[PDB]
Amino acid sequence: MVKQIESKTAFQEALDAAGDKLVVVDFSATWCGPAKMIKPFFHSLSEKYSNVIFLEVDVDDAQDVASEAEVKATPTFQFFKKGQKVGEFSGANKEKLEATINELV
Amino acid sequence: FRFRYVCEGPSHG
């Protein structure tokens, strides 16, 4: 299942409600093509990996999340688990989400 | 509007 974070309040709550499954966040931009261009993958994994939690963040309308995460390049994939960070990587690499997810799965 | 920094999606290389 996916989860949209419109405020830092929903950010921490997303990790808390995420249970203990892996959690990948997509810091993209709905107005930016190159960022949303990777949605047919990250968001698609929602059906191929129903055992993984996927989040979404608007680096422009939710600058509070990007601010605390100091994001300077989109899309930025960040991995969280039980509210703790384990790894992260930016750069359009949808195939990497698979290898990274299967890594900390 | 909603603009911030560069989107290095399939734009980088």
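Here, residue 1 is simply the first one shown, and the rest follow in order.
Keep in mind that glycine also has a Cβ here, set from the backbone N, Cα and C atoms.
The active site, nucleophile annotation in Swiss-Prot covers A:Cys32 and rests on experimental evidence. Other Cβ atoms within 10 Å of the Cβ of A:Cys32 (active site, nucleophile), summed over all protein chains shown, number 21.
The note that Swiss-Prot attaches to the published mutagenesis A:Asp60 to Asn is: Loss of pH-dependence of dimerization. Take the CB of A:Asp60 (mutagenesis position) and look out to 10 A: across all protein chains shown you find 17 other CB atoms. Secondary structure at A:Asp60 (mutagenesis position), taken from DSSP and collapsed to helix, strand or coil, is coil.
In this structure, A:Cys32 (active site, nucleophile) belongs to neither helix nor strand by DSSP; it is coil.
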